[PDB]
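J.: Sharing a structure here in structure tokens format.
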Amino acid sequence: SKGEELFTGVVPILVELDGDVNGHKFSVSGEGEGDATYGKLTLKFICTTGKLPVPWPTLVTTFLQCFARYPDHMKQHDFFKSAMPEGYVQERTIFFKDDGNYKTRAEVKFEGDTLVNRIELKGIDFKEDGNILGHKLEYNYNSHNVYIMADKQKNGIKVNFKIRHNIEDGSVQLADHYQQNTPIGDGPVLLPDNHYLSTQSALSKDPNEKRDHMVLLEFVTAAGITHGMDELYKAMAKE
Amino acid sequence: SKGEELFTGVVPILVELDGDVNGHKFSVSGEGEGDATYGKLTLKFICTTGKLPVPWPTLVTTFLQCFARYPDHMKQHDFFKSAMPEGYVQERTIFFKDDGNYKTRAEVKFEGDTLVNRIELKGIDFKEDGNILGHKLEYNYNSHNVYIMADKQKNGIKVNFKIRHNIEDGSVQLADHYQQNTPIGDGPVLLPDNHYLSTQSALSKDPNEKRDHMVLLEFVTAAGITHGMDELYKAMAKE
Amino acid sequence: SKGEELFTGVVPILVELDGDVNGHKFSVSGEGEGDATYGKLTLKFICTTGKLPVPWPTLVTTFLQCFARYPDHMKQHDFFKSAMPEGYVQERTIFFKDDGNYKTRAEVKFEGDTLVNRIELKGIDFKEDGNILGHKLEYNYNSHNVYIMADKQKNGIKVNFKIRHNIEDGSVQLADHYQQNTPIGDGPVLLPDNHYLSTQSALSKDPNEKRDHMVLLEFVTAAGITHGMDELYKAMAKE
Amino acid sequence: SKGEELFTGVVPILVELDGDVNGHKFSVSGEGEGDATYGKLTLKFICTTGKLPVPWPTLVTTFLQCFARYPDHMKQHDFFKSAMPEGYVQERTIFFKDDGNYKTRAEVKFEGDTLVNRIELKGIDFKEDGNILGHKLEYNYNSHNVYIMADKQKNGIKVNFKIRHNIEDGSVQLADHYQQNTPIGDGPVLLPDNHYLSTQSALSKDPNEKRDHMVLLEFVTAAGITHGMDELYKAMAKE
Amino acid sequence: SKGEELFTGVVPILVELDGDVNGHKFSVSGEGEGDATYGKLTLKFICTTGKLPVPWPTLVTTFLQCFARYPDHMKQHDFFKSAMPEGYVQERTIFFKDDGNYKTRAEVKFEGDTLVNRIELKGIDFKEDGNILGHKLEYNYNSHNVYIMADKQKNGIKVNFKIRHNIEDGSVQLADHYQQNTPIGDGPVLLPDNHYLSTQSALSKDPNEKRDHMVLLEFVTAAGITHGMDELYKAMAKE
Amino acid sequence: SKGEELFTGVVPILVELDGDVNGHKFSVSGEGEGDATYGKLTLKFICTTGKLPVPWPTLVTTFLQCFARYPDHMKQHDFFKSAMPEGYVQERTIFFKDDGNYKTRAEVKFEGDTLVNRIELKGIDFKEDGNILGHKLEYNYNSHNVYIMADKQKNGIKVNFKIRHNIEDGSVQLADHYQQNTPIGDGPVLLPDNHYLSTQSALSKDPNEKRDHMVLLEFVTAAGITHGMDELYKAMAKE
Amino acid sequence: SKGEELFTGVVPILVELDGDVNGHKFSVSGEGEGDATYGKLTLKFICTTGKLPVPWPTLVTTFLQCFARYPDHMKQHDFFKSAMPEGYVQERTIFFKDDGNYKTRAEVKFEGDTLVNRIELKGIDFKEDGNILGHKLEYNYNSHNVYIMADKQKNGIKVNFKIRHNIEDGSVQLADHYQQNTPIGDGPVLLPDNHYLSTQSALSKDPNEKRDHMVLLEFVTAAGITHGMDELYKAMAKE
């Protein structure tokens, strides 16, 4: 696609979130860069309103799938970059099992050289001393597969996955993600065959940062569609 | 700084220029808005005296560096916003290689909610059929780095860069910019470490505008100072 | 319009008010200047009859909308300047919630180089120890939108807005303004599409002034009508 | 070593080369996977700049020795995996007998789950109609031994071998390889006793690929150090 | 056959087993070489998961019949080598008399120069203090005949034999082996006339090995089909 | 000796020769069995490289003296079996009178149940149309005595004999054999008193064999040392 | 016959017996030579399994009638040599009067230069303290006539005789021998007229032999057919 050309180098990122979870209002700004050639994101997030009223790891998926590494043989399945530079809307409901939900609406688009993810989040029905409002999540993050299918009726994609959040007592809090992405512009986009993104994330803290924050390193790689050369390599082995 | 608070939203802009280039007197009024959170300027300029006697692109740099996006980690290096609302004087000499020069003096300050850039320009020694007076510049604009250093003796900054103006025959006309900015007020300003602004500009025409004019879209981003987390991200990768 | 030419520089202002509020008779003279290019008014008002029997902030709106900054793209909606130099009549009723009302009639016109606002004010039904006669207003002033519509039957405009006056106990006294402006002369005026003026006002005292007085700085900017270039700037961003 | 754990499964690979040979500039991207448990590499390379200006087989050694199968009894001699995940620099000069040379510098390291080999290549002094620039190499590849010794002064290894490239006229073009590998990180690495890797490579074409490309299948096995059980097996034979 | 050419020298071997016997999960890696010209296997096996939960000798037959020495006059009956390099699947059920059973599925094929035997094993219904789970087998191994017949319906062979495992109390534990081999590839294989392999095995320990392991030396020779020269040698004796 | 136990039954034999005679390179594989109880060898040899470049009968002595029948009273003089299973090296020079010579080095040892004779042969200085390279030998074989003496300095034996090869013209080509045998292992061997082996050999062809080959039947019996009972039998005759 | 040529010199002999008498299993090896020109056998027998469980003299007839001296005038009646070299089967039942019986099957044939007699013997129904199992036979041997007749139905001969074994108490144990000989080969044999062999045997011990053994000297001469010259010699006497 023409949009894939925008991602061949390192691209600056800006993330902005306005959040309300059970009436606790907060804002987050995040900055860093993305290198789609390696599927690599490096980002730091600041709560600009003081203390973040939910655990940082519950927001990771909300805080850039246009930086996925798509194998060469899967280039025609990268909806995300194909929507650029005009961008896409990313909407989700995240159901936390036995607890509340987040609803999110984001627009991801270029503003000049900067890839900007602007997000509104509403959280309702959370338990006061559940894992989210009780801050019982460990400060770490598991690796997941993000399953992608075309959504032709909306000229976009439908995405599903289940995040496993480790809890301090050794249990796991599931966060079931339902996601839709639709283009902002009216130019052609790629509607993919079924595939997934494989994700891995590390979380840390900046020792020179006094504000409530999260440092995030993430690698995202598209998979799940054959290169179709299995027989060729077998033929080569017989030689 | 306290002045940075004035730029967190979209701010209306007014630009006023009185110009004399080789005795050709002209005036320009410009209006639009700036959004420093994204480093974004949207502006339209009208020659109020009839036909502009120089090419529009030669005036782009003369016609708002307080709207640069400064990364969070570079906030203490934003002299421009730190001088607000009282403002700053921006003075330049622009040397056009093998041709004349512009000398400019501008005051950039708030008048209520409006950010106003008031400019006087004198141009001398231009060749009658050089690229400027002969109108040989293409109607487009390149991307540049604007290098900034502290100028402690004047409690301000010194700025240098070289603009590349594309010429209709495929040559390039260089315009060497020497710039000083000093505060108007007596309140503290930020004197920055060395850094630069990265700029990109698009030029167009309003199809419903009959006056001689220029539409300008610009994105400006501060860079050139490390966030200091390189080692942290490496440590995260080893995990 | 031809009247807009009268406002391109700094214009001297004279304001004269004769007031009667619950039978307390008073007069005010005011002087200063207006600069419509920046929407800026600088004015000082003196009560020439001794102590002003109402709080100064209740009179701010009564004491020059011809000095609004109209964006270039809204020039055809500036009724106020279009009526000049012959001027306009400005009539209002101001209803103070749970209290009395002011009725005002003013003529705003040039007398030579001076823009003169001559005003009669009648106030009735005020409570003796309400916020107005009890002097319970704070000496400050909020920012408002002033909504303007054409009034073709009267060859003028109809204007509405609600002033929020801060009270010393932390409550807010609303002052609902109903306003009509009609031209004094018989020459053509501009009847605007719907728009508003955005206003901000600072109040102070002159430390060398012994008379009862108010210093006022005001910025007024027309808004609420698109420049129509949204799509153009989007097209520029795709380049 | 701790790095050997990173290679127990199938690992995705990305290769990137920027090349200049006698001033002909080109780029190559390659993708596939490696399975060190069997010493197996499966890879496809694309010239992303059009036609490759040298024969594909001259680049095979430049385009992952961390995927060698090390016998269990030689695990303490695997420098390559011991340097992971931080990686190693691999530098070579390749002297083509009676012709030019390639100089190469590569960094081989993990970016998340992906093993990335990033390479710069400079070729000088090639003959215009020699075997390389005249494209006289057959599209095939011989099996070689790659001799490895410790290089304690540089905390790395020194590697030597001579590649035999079959020429269309039945002659053989020798390519003498001199190679150094040094760790990128500061953690301990294994400095090996003398040994070699035994290599075999098949080359092919993807029939559905229109770009200039090479499909490569390679098997690499470490050898040259005794398991020390020769006497034990003899004793067993006498029983 | 064409596959027999792959066995004329010494060939490296890799064996990999994943096992579950009564829920005790374990893995074994084995390495060594085979020399089919002499029917000779030399191999060492390591339990990579700690202590092996069954006696090493019960796994000997599970841990390479393509290395049998086939007499010249029986070359057309060597199914095993004829299936190479693509390989064969070897499936067995091993019934331990008065005890549990192992079911095994293995693929034996070349990966480059290395002959790889990849095995899954499930053991069920073993007695807790029988000879297997009670570890009552002597660390030694008897010689057996392995009877081979064609299995034309499956384009393979059917194999049967009974292993005698010596027990510490002087009894013998029988392990009745039922085996099928089918080709992985679609190329022609040799379907043999009835014959057998004669096997002899020695077991030992590596004195420098601390992990739980088994050293194995095995000789395997095909037999059971006449060379047809009995009468010729008799005729020679009469001369 | 302990090695004599290995020969009480029928033992499979494998012979392998790599030969170079005046630069003509060839290989031979041979198979059959030996029965030392009767001194009997039955063997078939195939030239695996095509046509054998020397006459088959010149190679008979090169192609198993451990299968000699040693009388019970001469058991302590059987060096050959005493060296088993580790084996012995058998080295010869064979001088063909008025022609070239063969030099041979063989290792004779068990590989499991199989007795293997692995041989290298170099032939030099043969006449192009002598009896050997001119193929003038009859396809038959005479009976000989093979004289054996101890060679204590080398812990082995020295062997001499002269082979008579019948030529097609009725002449006889002598082949003078000088032979040394030394043990491979370090265990005790029997160093014999002087004795000889009496040999008889028949040669034939397999009518179903298309390759160049030789069928060989041989009987070998040790002799030349008295049983010491001559006087006892005389005493018995007087009764 | 052609077979008689094989016996004109001294011929080496090997005898092998596997025996089971009332369940006592034993083996005997014997060696020596035969000289048919004089009807002379010289042989020594060793029990290779320890102590012989029957008296040596009971086995004498079981342990070579092809070494009989046939007078020149009886040459056409020598079945035994006529069957050579392919040999004959010799089967007997030996009935020991008032005791058990031996059944024997032997093959007598050449293996090269060696005449080999390979024998299986089964003894049943012997009394525990009879002359055989009680070892009551004297160590000596009588002279007998062995009566031979043709057995045309089996293309062989039938042989009968009664052995007298002296017992320690002065009694005689009779051993009634029934014997059949049939050729192994399909070549013509001589079927004799009725005749007998006259036998004499001496038994001794080797003073240097520690194993249980028997030394045997035997002379065997064919007789019982006239030379037909009686009348000629009478005629000569009358002269």
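Numbering starts at 1 and runs along the chain as it is shown here.
Determined via X-ray crystallography, 1.6 Å.
Cβ coordinates come from backbone N, Cα and C, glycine included.
Pulled the feature table from Swiss-Prot, pasting it below:
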- D:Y141 to C (Swiss-Prot position 145): In mut1.9; shifts fluorescence lifetime from 3.03 to 2.74 ns (MUTAGEN)
- D:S143 to P (Swiss-Prot position 147): Increases fluorescence at warmer temperatures such as 37 degrees Celsius (MUTAGEN)
- D:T199 to H, W or F (Swiss-Prot position 203): Results in significantly red-shifted excitation and emission maxima (MUTAGEN)
- D:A202 to K (Swiss-Prot position 206): Abolishes the tendency to dimerize and leads to monomeric fluorescent proteins (MUTAGEN)
- D:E218 to G (Swiss-Prot position 222): Suppresses the 399 nm excitation peak, leaving only the longer wavelength peak at 475 nm (MUTAGEN)
J.: Can you figure out which of D:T199, D:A202, D:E218 (the mutagenesis positions) comes closest in space to D:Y141 (mutagenesis position), comparing Cα atoms?
T.: D:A202
J.: What does the structure give for the C-alpha distance between D:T199 (mutagenesis position) and D:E218 (mutagenesis position)? Integer Å is fine.
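T.: Each residue's Cα considered, D:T199 (mutagenesis position) and D:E218 (mutagenesis position) end up 7 Å apart.
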J.: Between D:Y141, D:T199, D:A202, D:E218, which of the mutagenesis positions has the fewest other CB atoms within 10 angstroms in the structure shown?
T.: D:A202
J.: At the Cα level, what's the spacing in Å between D:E218 (mutagenesis position) and D:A202 (mutagenesis position), rounded?
T.: 6
J.: Same chain only, sequence gap of 6 or more: which residues have a CB within under 8 Å of the CB of D:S143 (mutagenesis position)?
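T.: D:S198, D:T199, D:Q200, D:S201 - these are the non-local Cβ neighbours of D:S143 (mutagenesis position), listed in sequence order.
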J.: Select from D:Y141, D:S143, D:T199, D:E218 the mutagenesis positions whose C-beta atom falls under 8 Å of at least one C-beta in chain A, and return them in sequence order or as 'none'.
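T.: Filtering D:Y141, D:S143, D:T199, D:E218 for a Cβ under 8 Å from chain A leaves none.
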J.: Tell me whether D:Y141 (mutagenesis position) sits in a helix, a strand or coil according to DSSP.
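T.: Its secondary structure by DSSP: coil.
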J.: Once the DSSP letters are reduced so that anything not helix or strand counts as coil, what is D:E218 (mutagenesis position)?
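T.: Its secondary structure by DSSP: strand.
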